[PDB]
Amino acid sequence: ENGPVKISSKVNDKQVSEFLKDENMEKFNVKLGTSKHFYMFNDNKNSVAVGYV
Amino acid sequence: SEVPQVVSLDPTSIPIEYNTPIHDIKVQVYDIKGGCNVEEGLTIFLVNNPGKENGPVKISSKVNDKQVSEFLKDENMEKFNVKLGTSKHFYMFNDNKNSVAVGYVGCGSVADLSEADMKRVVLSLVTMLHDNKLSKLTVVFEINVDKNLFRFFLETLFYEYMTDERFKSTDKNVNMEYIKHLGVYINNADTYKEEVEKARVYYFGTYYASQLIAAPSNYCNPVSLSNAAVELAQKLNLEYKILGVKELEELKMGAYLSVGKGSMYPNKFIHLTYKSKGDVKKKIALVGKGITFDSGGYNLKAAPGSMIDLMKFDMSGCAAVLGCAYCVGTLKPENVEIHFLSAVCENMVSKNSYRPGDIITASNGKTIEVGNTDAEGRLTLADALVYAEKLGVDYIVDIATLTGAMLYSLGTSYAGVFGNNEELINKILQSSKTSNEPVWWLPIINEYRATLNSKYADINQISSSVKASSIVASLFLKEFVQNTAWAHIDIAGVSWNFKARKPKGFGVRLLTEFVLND
Amino acid sequence: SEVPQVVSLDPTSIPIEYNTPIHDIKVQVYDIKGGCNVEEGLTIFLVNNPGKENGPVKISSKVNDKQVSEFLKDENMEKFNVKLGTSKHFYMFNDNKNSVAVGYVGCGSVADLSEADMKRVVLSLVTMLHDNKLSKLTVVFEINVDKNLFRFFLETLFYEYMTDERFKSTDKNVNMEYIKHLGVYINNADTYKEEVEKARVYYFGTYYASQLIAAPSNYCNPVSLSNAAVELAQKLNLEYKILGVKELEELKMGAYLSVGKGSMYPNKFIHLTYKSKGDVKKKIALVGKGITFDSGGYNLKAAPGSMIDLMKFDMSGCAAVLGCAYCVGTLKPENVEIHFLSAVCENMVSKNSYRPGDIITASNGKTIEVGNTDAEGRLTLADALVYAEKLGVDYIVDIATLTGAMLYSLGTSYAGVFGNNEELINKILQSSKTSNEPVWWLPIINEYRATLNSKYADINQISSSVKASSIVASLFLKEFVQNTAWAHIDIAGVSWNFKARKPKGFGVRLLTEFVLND
Amino acid sequence: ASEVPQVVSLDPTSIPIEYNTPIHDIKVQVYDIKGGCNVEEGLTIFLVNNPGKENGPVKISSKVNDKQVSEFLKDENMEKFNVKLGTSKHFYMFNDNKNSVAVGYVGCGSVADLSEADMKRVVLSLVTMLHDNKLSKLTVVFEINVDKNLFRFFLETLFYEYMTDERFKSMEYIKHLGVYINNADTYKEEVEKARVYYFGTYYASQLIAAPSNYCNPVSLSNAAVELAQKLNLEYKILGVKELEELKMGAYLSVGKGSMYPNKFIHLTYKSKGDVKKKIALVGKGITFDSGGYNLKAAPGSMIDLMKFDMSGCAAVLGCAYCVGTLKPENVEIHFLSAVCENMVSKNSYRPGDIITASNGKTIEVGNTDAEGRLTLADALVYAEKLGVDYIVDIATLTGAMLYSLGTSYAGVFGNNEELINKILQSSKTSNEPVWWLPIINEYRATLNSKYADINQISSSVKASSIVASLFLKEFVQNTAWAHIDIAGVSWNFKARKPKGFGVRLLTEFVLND
Ligand SMILES: CC(C)(C)C(=O)N[C@@H](C(=O)NO)c1ccc(-c2ccc(CO)cc2)cc1
Ligand SMILES: CC(C)(C)C(=O)N[C@@H](C(=O)NO)c1ccc(-c2ccc(CO)cc2)cc1
Ligand SMILES: CC(C)(C)C(=O)N[C@@H](C(=O)NO)c1ccc(-c2ccc(CO)cc2)cc1
Ligand SMILES: [Zn+2]
Ligand SMILES: [Zn+2]
Ligand SMILES: [Zn+2]
Ligand SMILES: [Zn+2]
Ligand SMILES: [Zn+2]
Ligand SMILES: [Zn+2]
């Protein structure tokens, strides 16, 4: 109940894959409706926004 | 001094949290003219754009990190705007190949932020702190604030960040993880450092009052509330005195005692005193309304909109006075003697309750005709004001959730102040500006005094005609201050925060600024 | 166990009539094929004419009397119609030169009689019994009824025929002369013979509950009601246990104890148990709401339409459970263990009452914020459900006059059932079908659960916005059943018969059918 | 002048207006108190007080040039009466010349400085004696201390309360008024100013007291034209077609359900010299406020009082009389009122309707009984288009004023500190009390409509007087603007008549600033 976030999908981007690591995503919980998004640069130095709900 | 019970499961004390997680936060203030270090936790820039209504974000501070500085370049930041309350999070790696979290909170397009604007900025910051297990928060002030507004930022941050879990059993937040360090970068840092610990003191005084108000009436009763006042005075080395029924019967406080006749909890009059080391130059009496629960009496709160379930907050005035007593006892001002007073009782329905129509005698000899048992606050305040003036003070200031009419005059943001002395009212307004607790001056219209003319008693408690309840109530209280500068703050409309479903602790910082800046 | 009094004239026990005159009626059921004998008393034919909306009455049964059969010829009977509720009386001499009385009651044109329709014909029959000093009544079934509807005919006949005179002093019987014999002619006398004594047991269980409900709150208080429950268990050789305040405090039943704090009568928890001599295959707990009077507390029932004068019926759930205890204790089913529970108390206004806003702790550790003292049924039920689940049963079924919103959903005829288990809900609906006490399944909408999220306590007692009170209350009750099949029957709309100004005894036969037909 | 529509031939088609009142025939004489008082004819009343002695005895200090009256006013005789505020006694006797005279006093309490409310009690006691006196002259001897402004207020209140409105009805008035007061020469210039201020207030009272069948949008605008013609003011009455061309959708929506077409009153006073200040005065002109489909049916809504919902318009028109008569210089004043009637009909606007104001802003109507701010919105847009320095509106806008300031003090809101200070200063010199209330910007978000540009009302915030001020603020873009809410102070419930509140306050604002 309100456990940590764990991303299981493989992301074909090293920068995003590092962001979605378990140690990083465990700081967020899965309570219904809770969400966070971050802005970052991907492998091609392009601005991307990644998050969860 | 120990609380009667109906069943053994009835609580016998108010749970009070003294050592809050806010007190465990190490606060450091650095000057911006030396670069910002982005290492651990979350770093938030408070940015604004004067003129350009929702203009782009521009970071002006020098960042001592090549990777982070490149991320924060204007070409990168131009996709975000500075709309008041808006916030964004950034993920990046710093020079040491470490993952860092950076972001901003929009502060609008006006250079001077109001207390409402700063509250909206702080609330956006708290949203970033919630549901995120960060260890450190760093705030970089790219906006323009004086010492008072900077302190207000810290108080509001501490207050909104704090979560009250005293009454949670099986539903405590499993993910509650407060930060342990707070870093602040601001121009001219040496001048702002003295506001940090003052904000921490102001925060807890407000939070302490919030703890007393939010505590339900079965936990917070006249006995348990006065017990907490003794414990607070003992921790601060203040003089304290609790007047019981036998003493109150002998001060002939018939108006105050009549209100509590129907309660299972005996009346308790709180009298805390802070005396200064050296020559006392100002003597001040602070009076707080202390109705631990206001059922209305036989004039029961049964009409639609009377909100009887909120009436645990009817001791908000007492809580504000007690919260001010903490700040004064901690900061220890000089050349001042302050009395913290509250005639605490409970307004209940019973065979022993006082009835509508009853004629009672105040401690100054004035007979009062009770027209409405739900107008009990002015009755308890009447005897408290007579007690206060007998101390021979320079100023008497009372604060009370007195009249629901405040919602139709000033609303939920501004409290009303009445008084018999222009200079004292000016000091209160003046303190409202520096404490950022808004207050508006309302008149004591003498033409309405005739509606309090009783046919049998000396004076009526209530008017049967005039609907200006806040003014008529002020006219009643004025009859119990004979020759002393007196002011009256009605906080019935501003005490409770209905959006957040929690008390505000309103009045603590205002009363403290009044005492400290005299 | 001793009822406290204010004055010596206060009653100390509930007058209960176990000996009803209905029990002195000798019932004989004969087969329609062997002919009907018309000798003494009144003989009534229940006639129907399908298709023909109000077509003529036609007696099809063979009458073993030449004189009577000639009168009952079709040419004579064609002047009467079969409209539902209509009735006629005939005077004649039989073969045998004796005066006899014959008549009929119209049963409409539909072949399948409703439970409401059967009540309407039965009420017409009782009117013929009233104001008539008859010694015997004979009913000739010229309609099609199954065993359950035939038993329902007898139960309803016995119930409406009986008149409660426990509280009449100077305005008593005068002309009250019950019949001593009841004859029934029907195809299958044989399978309907076993329904006679079952109807008599079901009748008294319903009438016993009606006696407790109709008993005013000065007669039926928490002490006197539990005393009557002990007396009933002793007469049926059931295990019984009444938990006093000291035991309830040790069990930490804070929600239940808070409701009764303002009462002069101590709380009493009723626990009756029926176990079979064989292997127990199913364990069932039946929970009844036992508010002997619901003033509403400080949320006083003062709004228009709140009907505070009816609130002696707020223990209808407890009365139904006790009435079911009589039926189960009398018929003695096998392979079943039944617990009869009721957290009995009184909701009053006093200096000792619990207040709106109070935070109380249930026996499962959950803290509850009281938003309305008039929502006290769910507070007492919360601790009763925790107690019930601790017994380790297969089914928990509670019945309560919980929410007035039932009048706007299902009305005065159909009760609502909520639950967390489809199999239990289906069994309740099946027993509702066989007992002919109508119940309708209503949903527990989980989207409304968020409105019970308290800011300070674990859960809110009430929702402040959603007006679907029957569903919100069901959401509250669900929080106190963790891992057991549970159903909740709200009888607030169907408990009282306003046309007849008397209780219905609703739920006795439904709960008994549920236990027996498992 | 348009034609007033009727349902039946017995419906009135004009408002009866009394221009030449008996007050205008009263010759006022002011003498200095230091020369003694002559008691020869009529009724002589002394205004006496006793400082310190709470309800102390009456003591006459002035020398009266009559032996019989002097004996009557001796200390031994007057000590039997007390000076409690409002208490009065008058006696009838023969003077030295064997003429019937009436002598008496009115108690002025124990405080030296009388408030405007205190002066009202003294005047009301005086008027009670005048309504029971067939004598030809009344003489008032001021043995108390009043400044020039309060003395003028005394005369205005005396004239106003003395006058009796008998227009709807199917003692004799005095012909002379004598006043004895210290420094008579400085108070003499206030006499004719009080008479002008009196009629401006009484004229407004006649319009307010006139029932809604007599005072309708057509008949009220006709009366404004007749008044403007008598005062040589420029006038212009905008009809529905012109209002449609000006796209006054908010104002027109309120009057859709009325049988009387909307009429926009625009009077102008220009000075002969160089115009240095331009002022626009806007008055709410709802001739009857039934509430619309949000009908005033709740207990205490007082639908029978709602003929007074044009009190703001009456105050502006009453100010037009004072300005047109006194003729100030270097000023150009516009008198505006968007007059209509809020009724229930198949043609009425509905709760939830979205309408478009003349400045393009779409408004979502949440309550048809909040119609004053809708008509004021279009009137404020009209006012700012005139290019004035100050816009001051006066309106019976919010019933919440009864719970904030009550029935004595009106509330003033605004967007400009200098204008609020001028209004507060005019309230002090006119003795019509007003209190400054804040426009709390934190409440502005509650007017954010989901579909329209702005909400007409808040569904949550109960600070209705402040919320209404926030709505009005959205229709003044770049002009100093003030708003006076007189919903609580317009009607005198004890006397069952209007007060004419705002006439003297608005006139002093024009004359002094
Ligand atoms: C005599 C009279 C006019 C009934 C009165 O003023 N009563 C007092 C009182 O009960 N004791 O002073 C009172 C105090 C506060 C409120 C109040 C405040 C905010 C809210 C939030 O909706 C709801 C209610 C209502 C009433
Ligand atoms: C929370 C709220 C909305 C106050 C509530 O649901 N209250 C309960 C209650 O008191 N539970 O303990 C309640 C139960 C029954 C009736 C009721 C039933 C039939 C009739 C006959 O017309 C009249 C009244 C009213 C109220
Ligand atoms: C609808 C809302 C927002 C509550 C409102 O404020 N409505 C206005 C209005 O009708 N505006 O057009 C309003 C104006 C005056 C009174 C009023 C004044 C005095 C008296 C006598 O005591 C009785 C009633 C009531 C209401
Ligand atoms: Zn109260
Ligand atoms: Zn109170
Ligand atoms: Zn209840
Ligand atoms: Zn109940
Ligand atoms: Zn209106
Ligand atoms: Zn209006």
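What you see of chain D is 85-254, 261-603, where the numbers are those given in Swiss-Prot.
Note: Cβ is positioned from N, Cα and C throughout, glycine not excepted.
Within the same chain, the residues at least 6 positions away from D:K386 (mutagenesis position) whose Cβ sits under 8 Å from its Cβ are D:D379, D:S380, D:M392, D:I393, D:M396, D:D459, listed in sequence order. Look at Swiss-Prot and you will find D:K374, D:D379, D:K386, D:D399, D:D459 tagged as peptide binding site.
In the three-state DSSP assignment, the secondary structure recorded for D:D379 (mutagenesis position) is strand. Note on D:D379 (mutagenesis position): other Cβ atoms within 10 Å of its Cβ, all shown chains, come to 25. Where Swiss-Prot documents D:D379 to A as a mutagenesis experiment, the accompanying text is: 6.5-fold reduction in catalytic efficiency in the presence of Co(2+); 854-fold reduction in catalytic efficiency in the presence of Mn(2+); substrate affinity is slightly reduced; impairs formation of stable homohexamer; when associated with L-461.
Residues or ranges marked as Zn(2+) 1 binding site by Swiss-Prot: D:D379, D:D459, D:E461. Around D:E461 (mutagenesis position), the same-chain residues six or more apart in sequence whose CB sits under 8 Å from its CB are D:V344, D:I376, D:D379, D:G382, D:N432, listed in sequence order.
Here the residue is the original one, but Swiss-Prot notes a mutagenesis experiment at this spot, D:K386 to A: 100-fold decrease in catalytic efficiency. 2-fold decrease in substrate affinity. Loss of hexamer formation with formation of dimers and trimers.
Under DSSP, D:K386 (mutagenesis position) is assigned to coil, being neither helix nor strand in the three-state scheme. The active site annotation in Swiss-Prot covers D:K386 (among others) and rests on similarity to another entry.
Shown in sequence order, D:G381, D:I393 are the residues of the chain, 6+ apart in sequence, with a C-beta less than 8 angstroms from the C-beta of D:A387 (mutagenesis position). D:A387 to P appears in Swiss-Prot as a mutagenesis experiment; the accompanying note says: 16-fold decrease in catalytic efficiency. No effect on hexamer formation.
Within the same chain, no residue at least 6 positions away from D:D394 (mutagenesis position) has a Cβ under 8 Å from its Cβ. For the recorded site, D:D394 (mutagenesis position), the DSSP three-state label reads helix. One mutagenesis experiment named in Swiss-Prot is D:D394 to A, and its note says 7.5-fold increase in catalytic efficiency. No effect on hexamer formation. 1.7-fold increase in substrate affinity.
Annotation source Swiss-Prot lists Zn(2+) 3 binding site at D:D394, D:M396, D:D399. Using a 10 Å radius centred on the Cβ of D:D399 (peptide binding site) and all shown protein chains, the other Cβ atoms total 26.
Under the heading of mutagenesis, Swiss-Prot lists D:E461 to L and annotates it as follows: 6.5-fold reduction in catalytic efficiency in the presence of Co(2+); 854-fold reduction in catalytic efficiency in the presence of Mn(2+); substrate affinity is slightly reduced; impairs formation of stable homohexamer; when associated with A-379. Classification of D:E461 (mutagenesis position) by DSSP places it in coil, neither helical nor stranded.
For the mutagenesis result D:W525 to A, the note given in Swiss-Prot is Loss of catalytic activity and impairs oligomerization; when associated with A-533. Other Cβ atoms within 10 Å of the Cβ of D:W525 (mutagenesis position), summed over all protein chains shown, number 18.
In this structure, D:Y533 (mutagenesis position) is part of a helix by DSSP. For D:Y533 to A, Swiss-Prot lists a mutagenesis experiment annotated as follows: Loss of catalytic activity and impairs oligomerization; when associated with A-525.
Note: the Zn(2+) 3 site is recorded as D:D394, D:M396, D:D399; in the same chain, D:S302, D:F378, D:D379, D:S380, D:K386, D:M392, D:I393, D:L395, D:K397, D:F398 also have Cβ atoms within 8 Å of that site's Cβ centroid. Shown in sequence order, D:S548, D:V551, D:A553, D:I556, D:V557, D:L560 are the residues of the chain, 6+ apart in sequence, with a C-beta less than 8 angstroms from the C-beta of D:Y533 (mutagenesis position). Among the recorded positions listed (D:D379, D:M396, D:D459), D:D379, D:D459 have a CB atom closer than 6 Å to some atom of ligand 8, in sequence order. Using a 10 Å radius centred on the Cβ of D:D459 (peptide binding site) and all shown protein chains, the other Cβ atoms total 20. In the three-state DSSP scheme, D:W525 (mutagenesis position) falls into the strand class. Contact annotation for chain B: of the listed recorded positions (D:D379, D:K386, D:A387, D:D394, D:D399, D:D459), none places its CB atom under 8 A from a CB atom of that chain. Counting neighbouring Cβ atoms within 10 Å of each of the binding-site residues (D:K374, D:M396), the lowest count belongs to D:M396. D:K374 (peptide binding site) and D:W525 (mutagenesis position) have their C-alpha atoms 20 Å apart, to the nearest angstrom.
Across the annotated binding residues for peptide (D:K374, D:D379, D:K386, D:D399, D:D459), the two most widely spaced Cα atoms sit 18 Å apart. Among the recorded positions listed (D:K374, D:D379, D:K386, D:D459, D:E461, D:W525), D:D379, D:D459, D:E461 have a CB atom closer than 6 Å to some atom of ligand 3, in sequence order.
Distance between Cα atoms for D:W525 (mutagenesis position) and D:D399 (peptide binding site): 21 Å, as a whole number. In this structure, D:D379, D:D399 are the recorded positions from D:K374, D:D379, D:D399 whose C-beta falls under 6 Å of some atom of ligand 9.
A helical conformation is recorded for D:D399 (peptide binding site) in the three-state DSSP classification.
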